[PDB]
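Worksheet: the structure to be examined is printed underneath.
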Amino acid sequence: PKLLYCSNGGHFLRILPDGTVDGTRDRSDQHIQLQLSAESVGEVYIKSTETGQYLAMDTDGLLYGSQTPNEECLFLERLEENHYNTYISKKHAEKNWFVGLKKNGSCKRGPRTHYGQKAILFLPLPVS
C-alpha cells in the first residue's frame, strides 16, 4: 500500500469516487492509498484501496478511474535517477504517454507528457 507523491506541485495521486484523477497535497485524504500489483516485472496495476478503482488511461491519453482491470490499466513502472518512478501507459508506450500531474494538481493528458517533465516523477511511499 503506497502513496505516490508527485514532485511537481508536491501532490499525492488521487482517484476520486466519481472516476476523476488528480492530486491533493492533503496526506489525510482517504483516496490516496494505493495498492500496486504486478503482472510482469516492471508492469503494474494501480488500485484505489478506498473505492477499489484502477488507474487508467484512455485512447486519447487521459487518466480515469476504471472500475475494471483492463489493459488500459497496466503501466510500466520505471525507476529514474533519484528514486522516483515514471509510469508509462503500457497500451500507448510507443507514444511516450506518462501518468502526469500539473503543478496545480490537476491531471496531465498523455500526449502532453514527456521525459524530463517534473509532472511524471512519482515517489512511491510505502504506507506503514
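The numbering of chain A matches Swiss-Prot: 26-153, in order.
Per the header: X-ray crystallography, 2.3 Å.
Using N, Cα and C of the backbone, Cβ positions are placed for all residues, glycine too.
Among the features that Swiss-Prot reports, heparin binding site is placed at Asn33. Under the three-state DSSP scheme, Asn33 (mutagenesis position) falls in the coil class. Of all Cβ atoms in the protein chains displayed, 19 besides its own lie within 10 Å of the Cβ of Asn33 (mutagenesis position).
Here Swiss-Prot notes a mutagenesis experiment, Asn33 to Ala, with the remark: No effect on integrin-binding.
Shown in sequence order, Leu61, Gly67, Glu68, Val69, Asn110, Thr111, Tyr112 are the residues of the chain, 6+ apart in sequence, with a C-beta less than 8 angstroms from the C-beta of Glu102 (mutagenesis position). Under mutagenesis, Swiss-Prot gives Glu102 to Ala with this note: No effect on integrin-binding. No effect on integrin- and heparin-binding, loss of FGFR1-binding, defective in inducing FGF1 signaling, cell proliferation and cell migration; when associated with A-109 and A-110.
Just so you know, the Cβ of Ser114 (mutagenesis position) picks up 26 other Cβ atoms within 10 Å once every protein chain is counted. For the mutagenesis experiment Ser114 to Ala, the note given by Swiss-Prot reads: Decrease in LRRC59-binding.
DSSP gives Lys127 (mutagenesis position) a coil state; it is part of no helix or strand. A sphere of 10 angstroms centred on the C-beta of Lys127 (mutagenesis position) encloses 18 other C-beta atoms. Experimental mutagenesis is annotated in Swiss-Prot for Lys127 to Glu, with the remark: Reduced integrin-binding; when associated with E-128. Defective in integrin-, heparin- and FGFR1-binding, and defective in inducing FGF1 signaling, cell proliferation and cell migration; when associated with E-128; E-133 and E-134.
Same-chain residues at least 6 positions away in sequence with a Cβ under 8 Å from that of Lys128 (mutagenesis position) are, in sequence order, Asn33, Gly34, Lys143, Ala144. According to Swiss-Prot, the experimentally introduced change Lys128 to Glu is described as follows: Reduced integrin-binding; when associated with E-127. Defective in integrin-, heparin- and FGFR1-binding, and defective in inducing FGF1 signaling, cell proliferation and cell migration; when associated with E-127; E-133 and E-134.
Within its own chain, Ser131 (mutagenesis position) has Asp47, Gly48 as residues 6 or more apart in sequence whose C-beta sits under 8 angstroms from its own. According to Swiss-Prot, the mutagenesis experiment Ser131 to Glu carries the annotation: Decrease in LRRC59-binding.
Under mutagenesis, Swiss-Prot gives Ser131 to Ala with this note: Decrease in LRRC59-binding.
DSSP assigns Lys133 (mutagenesis position) to a strand segment in the three-state reduction. For the mutagenesis experiment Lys133 to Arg, the note given by Swiss-Prot reads: No effect on LRRC59-binding.
Under its mutagenesis entries, Swiss-Prot includes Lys133 to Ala with the note: Loss of LRRC59-binding.
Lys133 (mutagenesis position) has a Cβ environment of 23 other Cβ atoms inside 10 Å. What Swiss-Prot says about the mutagenesis result for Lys133 to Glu is this: Loss of CSNK2A-, CSNK2B- and LRRC59-binding. Reduced integrin-binding; when associated with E-134. Defective in integrin-, heparin- and FGFR1-binding, and defective in inducing FGF1 signaling, cell proliferation and cell migration; when associated with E-128; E-133 and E-134.
Quoted from Swiss-Prot, the note on mutagenesis experiment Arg134 to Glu is: Reduced integrin-binding; when associated with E-133. Defective in integrin-, heparin- and FGFR1-binding, and defective in inducing FGF1 signaling, cell proliferation and cell migration; when associated with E-127; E-128 and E-133. Counting Cβ atoms from all protein chains shown, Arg134 (mutagenesis position) has 15 others lying within 10 Å of its own Cβ.
A straight line from the CA of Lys133 (mutagenesis position) to the CA of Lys127 (mutagenesis position) spans 6 Å.
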